[PDB]
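A.B. asks: A single structure is presented below for examination.
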Protein chains: 6
Amino acid sequence: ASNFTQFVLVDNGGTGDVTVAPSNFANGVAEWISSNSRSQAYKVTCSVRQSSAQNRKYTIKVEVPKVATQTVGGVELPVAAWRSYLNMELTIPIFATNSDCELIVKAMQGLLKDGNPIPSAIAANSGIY
Amino acid sequence: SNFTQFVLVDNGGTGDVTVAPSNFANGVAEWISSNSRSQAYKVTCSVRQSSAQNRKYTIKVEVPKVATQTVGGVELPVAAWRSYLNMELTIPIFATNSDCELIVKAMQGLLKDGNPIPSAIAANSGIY
Amino acid sequence: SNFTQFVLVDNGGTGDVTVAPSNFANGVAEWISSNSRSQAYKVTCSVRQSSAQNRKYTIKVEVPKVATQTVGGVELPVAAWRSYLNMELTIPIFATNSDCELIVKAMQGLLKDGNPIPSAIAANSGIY
Amino acid sequence: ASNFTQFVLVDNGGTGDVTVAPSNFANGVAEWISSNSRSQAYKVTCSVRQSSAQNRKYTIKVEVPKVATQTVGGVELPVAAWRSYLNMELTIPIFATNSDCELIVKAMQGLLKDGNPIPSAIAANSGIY
Amino acid sequence: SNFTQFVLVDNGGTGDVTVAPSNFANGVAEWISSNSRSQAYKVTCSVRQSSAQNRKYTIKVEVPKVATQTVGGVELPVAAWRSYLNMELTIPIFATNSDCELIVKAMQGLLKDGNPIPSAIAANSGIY
Amino acid sequence: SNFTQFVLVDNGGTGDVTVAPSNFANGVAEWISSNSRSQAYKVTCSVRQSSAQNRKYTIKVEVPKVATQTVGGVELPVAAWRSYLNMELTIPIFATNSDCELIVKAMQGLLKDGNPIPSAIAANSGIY
């Protein structure tokens, strides 16, 4: 019943889906990577800690690479042209029940739902106006 | 124009939480729900050129604690009743529109129901 | 594999308290119940080689105060609502499996119903 | 109606049971020992004190010896090859009623019940995974 | 999850040596066989980013010689001696899954029965 | 004689990588695959008396990535990068042939298909 399982990070409709699988749990940080070389792989990391006496903090990081082939010293190597970084920090009081956490999760899901302002602004290289 | 209201929490039509625009000072968009500022859902979004090669999106979400809450009452301490989400998205300036759509899809798939991270968050648990 | 859920408090089938796995960071197993983290039963267990000749088990149990409690509410101060058990078991490296079973039986018989220590704890009393 | 009585520490099913009996109450520490020499005897100690203004702390210690015969200077002596130590510290708020203490006791009993993860891990010289 | 129990020495069903996870402190996974710790097989594995382009694996295995020590009439389960294996594998970050599979295949074929190195080790001899 | 040709990478008849003896200078045996030396697999083995009671084996394997370099219009067969394996096995002089066979069996079972370490190496990942 472990939750350290693989999941589809980018859903392209069956074909072309990006899937990340568990790869590391050292130092209390769970890590997911895609089935590529580590210089061209998507990376997802999650960790939870007791920040204050009455607060718990989640730290989630996502790395989205742009794959490319670079010629270094006459030899072609698989590299990433650039990487997009997502940094998420969620602080939840210790008094929050399971229903409150479900509310937080639903709010996070609805924040980035297709058609909403913020995802549309991100996908259009524009701000909110 | 995209500064409109949207359903932040979807409950199947009944009980939906809708956040409407409430502030645009300094170019930062803000959405709040029909509640007091101590018990409301707040979403803020802004984008800026962080470095010479990167653009950074700053998204902040505030979620109230609903269980055993008093609507319109004074609930103290504040830190014991509010959940804070601070999301930062760094995109290099070379990314096209399709790359941004791919990043958006990755973010959506990260928090899709049934995936490890949302299940861990929703169960007051970590990764095991 | 032994990282599974188990009945922490047995009430004869009805009202049983079950703790399920919730964290495995740094190799430390953690169990919590279906409650908020301020009102839940928490069990953590870890084993390490403390010295050159001994292995040490560290077991920590947290029990909430149930009498006159508000389910899902903010109860302060924290120290007035939680009971903390910190158990440390030191086993020399020369102990076989049978020796470990004997130690487990000794620990079980120490807290068996009717024995002095559990009766003293359950009656808010000492040894008289 | 005193609770300073003897009890079976290790229940081997009638035959071979290890029984500890009261032996000392000096300096506020109740002590149980088995009917052996003090170099080969099981020892159980319990004490309660008012740690803070609103907290009470129980201190329970159990010693499990491994009996052996050692030849020192040509003479055989009853000693213990090694000793296993259990240290328990239980902090209970002063606002906890008898029902809350019964809940704590039941949780402690169910933590070490046969078949549960922690006792199985201890009895198998392994951790939790 | 790969932090599970596995057979270290395969003796054909009966007499197999099995190691179970025991500790994951400081990012170093550890496997220990059952029974007395003094006469137990130990396997440790850890992976780190050595350089900007390389990832290094560190694997250690200890094989004990089971014996009984008698000093002054006291019998203790100990190990007469231990054999220590230290493996260090460096893999560049440009290696794909196929490259890692090929490296694993090479490592397996290095110690396959009938090959020079395992035959030399099993015969208490070198290369001749 | 064990200083013979053997298959390093078994690809099922076709595509097998074979290494042949090339040098035995200073007590270090060396195996090199055919064709260009720049894109050749290298295996070296040497055994020495490290201490008064221990014998140490030193085994090194290099796996190249075959590539073609073009500088100024001149094409040369080179290796884009190489993976280096360093193994050091210490065996006490008290070990018999059975003990050495058991050590070899342990080494083979460490890298057997399906086991944690080879699966991690072949998947470009660590222990999770």
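Numbers in chain E track Swiss-Prot; the residues on display, in order, are 3-130.
Note that Cβ sites are derived from N, Cα and C of the backbone, with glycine treated the same way.
Feature list, courtesy of Swiss-Prot:
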MUTAGEN   E:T46 to A  Loss of repression of replicase translation. 80% loss of binding to the operator RNA in vivo
MUTAGEN   E:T60 to S  Loss of repression of replicase. 20% loss of binding to the operator RNA in vivo
MUTAGEN   E:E77 to A  No effect on the organization of the T=3 capsid, but with a loss of thermal stability. No effect on infectivity
MUTAGEN   E:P79 to A  No effect on the organization of the T=3 capsid, but with a loss of thermal stability. Complete loss of infectivity
MUTAGEN   E:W83 to R  Complete loss of viral assembly
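What's the neighbourhood like for these features in this structure?
C.D. replies: Within 10 Å of the C-beta of E:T46 (mutagenesis position) there are 16 other C-beta atoms, taking all protein chains into account.
Sequence-distant contacts of E:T60 (mutagenesis position), defined by Cβ-Cβ distance under 8 angstroms and a gap of at least six in the same chain, are E:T46, E:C47, E:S48, E:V49, E:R50, E:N88, E:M89, E:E90.
Sequence-distant neighbours of E:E77 (mutagenesis position) (same chain, 6+ apart, CB under 8 A from its CB) are E:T70, E:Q71.
In sequence order, E:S38, E:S40, E:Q41, E:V68, E:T70, E:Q71 make up the list of same-chain residues 6 or more apart from E:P79 (mutagenesis position) whose Cβ falls under 8 Å from its Cβ.
Under 8 Å, Cβ to Cβ, and six or more positions away along its own chain, E:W83 (mutagenesis position) finds E:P66, E:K67.
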A.B. asks: Filter the mutagenesis positions E:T60, E:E77, E:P79: retain a residue only if its CB is under 8 A from a CB of chain B. Output in sequence order; output 'none' if empty.
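C.D. replies: In terms of proximity to chain B, the mutagenesis positions that count are none, since no Cβ is under 8 Å.
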A.B. asks: Under 8 Å, Cβ to Cβ, against chain F: pull out the ones among the mutagenesis positions E:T60, E:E77, E:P79, E:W83 that qualify, in sequence order.
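C.D. replies: Correct list, in sequence order: E:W83.
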A.B. asks: In which DSSP state, out of helix, strand and coil, do we find E:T60 (mutagenesis position)?
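C.D. replies: Looking at the DSSP assignment, E:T60 (mutagenesis position) belongs to a strand.
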A.B. asks: Given the mutagenesis positions E:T46, E:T60, E:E77, which pass a C-beta cutoff of under 8 Å against chain C? Sequence order please.
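C.D. replies: Listed mutagenesis positions meeting the cut-off: none at all.
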